[PDB]
Amino acid sequence: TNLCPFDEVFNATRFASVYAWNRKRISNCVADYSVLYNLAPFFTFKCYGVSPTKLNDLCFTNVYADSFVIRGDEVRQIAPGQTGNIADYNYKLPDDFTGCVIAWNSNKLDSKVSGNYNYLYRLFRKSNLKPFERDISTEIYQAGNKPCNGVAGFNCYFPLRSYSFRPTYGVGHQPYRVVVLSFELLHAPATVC
Amino acid sequence: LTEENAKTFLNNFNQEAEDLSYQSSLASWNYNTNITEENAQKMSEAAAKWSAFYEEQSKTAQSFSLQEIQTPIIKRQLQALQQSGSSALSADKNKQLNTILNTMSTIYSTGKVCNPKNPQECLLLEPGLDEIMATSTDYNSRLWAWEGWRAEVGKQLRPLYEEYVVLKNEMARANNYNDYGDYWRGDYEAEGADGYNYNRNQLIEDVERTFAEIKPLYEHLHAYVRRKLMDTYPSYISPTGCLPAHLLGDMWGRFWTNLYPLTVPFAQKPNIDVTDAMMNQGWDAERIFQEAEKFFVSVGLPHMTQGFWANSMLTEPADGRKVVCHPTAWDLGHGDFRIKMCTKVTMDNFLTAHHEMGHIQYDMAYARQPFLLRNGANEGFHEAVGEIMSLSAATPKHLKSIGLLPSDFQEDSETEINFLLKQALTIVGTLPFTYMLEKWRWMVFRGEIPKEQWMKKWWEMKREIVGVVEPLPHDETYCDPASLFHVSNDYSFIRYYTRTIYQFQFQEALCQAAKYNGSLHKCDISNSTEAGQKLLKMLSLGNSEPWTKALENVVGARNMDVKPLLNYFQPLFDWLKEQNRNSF
Ligand SMILES: *[C@@H]1O[C@H](CO)[C@@H](O[C@@H]2O[C@H](CO)[C@@H](O)[C@H](O)[C@H]2NC(C)=O)[C@H](O)[C@H]1NC(C)=O
Ligand SMILES: *[C@@H]1O[C@H](CO)[C@@H](O)[C@H](O)[C@H]1NC(C)=O
């Protein structure tokens, strides 16, 4: 029995920024969803698409477990077919999404004293992000007629802003580590069970 | 570039300003809790960064054009960013501006007041002991302890403010305004549709009906206090002269710590004994705020956040962490919602904790509005909303079910009248003072002439309006509107005026929504979910919608309504009416 990497992808010391989220392909692994919810009673495992019971006897193909750290309300923004600021420019889910989300309240892990700027989100994208697209690019955003030439300012905005997570924000703008499971059915032998 | 560029610029400003304002507020909180002049230095540098960024974004805002393009609340947000205050203009002109603000705040502490050249009973300026050593009802102690205070403050304040106001009104040449007096009152401009356009001169036309036609009603009350003063000691009101204003006891108009016991002629019914029931039962700072939160959530307002208790500083410090003693409700950017009140348990601390919790509840309603609209719908709304719960939580009917007062105390007739007299004398008499001070400020902001001929006319008008004057005049040495905290730094005064009317209107609306029989004062906001949502639908609005339309959508009111204030006492008014029949 080969236990699936839901340990080293959940208990990771640091997650990835939202504008560049790490998509982890996992296959040939037995998925023990029971062990996931054994850390405090404050999970937000509101599961979409499939039944709340994961049907551990139902076998899937490779599941795409990609994790990132967002705020509280942006957890609500992450949904199968809902608009906003982060579900349009950073992480969009298809209307026929199969799988669901897991969001923590990670305030004792990545809420560094005096603020940490290691978490960057993408604002001002100007074009709705197609589902499951990263777009890790550092190019100053242009809205006005004046062609920006590597210098920001009026009408030239840097599209990668910062969360600046630190404690004392509260139930609102605090780091909610989010990892979502994308269960895919693309022929092939079924391995994830 | 149209709304397409405006929305992106506004989003960028919101995102950056949120973090910068949170950092500034955190630095200010650290300074106020840990004053060591190093927190002062870091607070100063953070505030400098915030001011520089806000000025840059405001310059970009003026660079934008707002003729007709912006129909939605984007127009309101850009206007809020466009109000730049005293800034801009040529470098040569604004260079000397930085040399005025630094010395503006240093003029207050220059006055030392104690026994003249006497080491005995001389002490520095501290608010802790002033409130207990200044209020003294005596015929002699009020002469030099007051004339000297009034004189030694404005020794040269007028000859400097004469050009200060001129140079400040010269700034109005490039902000599409006309007068610095109109600058303050122009913040109410708000139009919603055709036929509801807001005139710039709405205040100067709607104030005559709300004040002048009912002035005699608020004048008989001033006659009531005249008769009480004579009984205590004779020679307090001259038959030919006028009562002195410097020996009234307090020019702050907060409370009367000496005249309250000597108010009811009978003086037989017992008074409240709240502290006796708080000290023994174990009520402290950690629990009074919890009781206030319980009261607020019994109406429908949400519970305070987990961090609110985590970082609040509701108790005295430990190791030399001096704090400026003042109850202030703090926002701290991203919904931190801290509260600063370093006080023990008393009668007034409970009620002011309720008022501060009302401030925090109002703050926890527009956290979804844009950063430029995360403010009260009006200057007077933010304090009035808290004061509504502050006054509503003070009724014995509220302090009979919790357990603070015994349940065997049946309500009495004269006791509730005595309770309402203090609250109807502490704030109702403040409205004439605020009105006269604001009208005097408006008239002197014009600066059309120095005082060489207006001196006699001003004092004649003051005598014929209220009828109080100093026994002897003074030379060019004093200035009246200088010795006060909220005039030293050039604040407004309509905030303390409209707050009373707004709070009474909201109280009337909420008690109407309560649908409770009985009397008009036993109605309480607690245990009224419908009243809770009726209040929340106004609190959770911010500056997105105009305050006029906000007040309209709740119950229907074009402007200020003093009729609810009058009807708050109309059912119980014969007691005062029957004691005013001995005059013609
Ligand atoms: C109050 O602020 C000071 C510094 O702003 C904190 O540090 C104290 O003061 C100096 C720092 O230059 C050093 O002696 C120590 O770092 C601290 N001294 C003591 C006696 O603690 C201080 O920790 C802050 N206090 C609180 C309660 O936050
Ligand atoms: C993660 O670490 C915790 C801490 O001991 C442990 O209890 C848990 O089993 C680990 N694995 C998870 C949560 O998948």
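Following Swiss-Prot, chain A shows residues 333-525, kept in their order.
Method reported for this entry: electron microscopy, 3.2 Å.
Quick reminder: no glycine exception, Cβ is built from N, Cα and C everywhere.
Classification of A:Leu452 (mutagenesis position) by DSSP places it within a strand. On its own chain, A:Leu452 (mutagenesis position) has A:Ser349, A:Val350, A:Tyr351, A:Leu492, A:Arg493, A:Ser494, A:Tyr495 as residues at least 6 apart in sequence with a Cβ closer than 8 Å to its own Cβ. For the mutagenesis experiment A:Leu452 to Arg, the note given by Swiss-Prot reads: Increased resistance to neutralizing antibodies. Decreases HLA binding to NF9 epitope. Increased binding affinity to human ACE2.
Around the Cβ of A:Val483 (mutagenesis position), a 10 Å sphere holds 7 further Cβ atoms from the protein chains shown. Under the three-state DSSP scheme, A:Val483 (mutagenesis position) falls in the coil class. According to Swiss-Prot, the mutagenesis experiment A:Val483 to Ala carries the following note: Increased resistance to neutralizing antibodies.
Other Cβ atoms within 10 Å of the Cβ of A:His519 (mutagenesis position), summed over all protein chains shown, number 6. Experimental mutagenesis is annotated in Swiss-Prot for A:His519 to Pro, with the remark: Increased resistance to human covalescent sera neutralization.
Counting every protein chain shown, 14 other Cβ atoms lie within 10 Å of the Cβ of A:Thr376 (variant position). For the naturally occurring variant A:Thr376 to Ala, Swiss-Prot gives the following note: In strain: Omicron/BA.2, Omicron/BA.2.12.1, Omicron/BA.4, Omicron/BA.5, Omicron/BQ.1.1, Omicron/XBB.1.5, Omicron/EG.5.1.
On a Cα basis, A:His519 (mutagenesis position) lies 31 Å away from A:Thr376 (variant position).
Under the three-state DSSP scheme, A:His519 (mutagenesis position) falls in the coil class. In this structure the alpha carbons, written CA, of A:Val483 (mutagenesis position) and A:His519 (mutagenesis position) are 49 Å apart.
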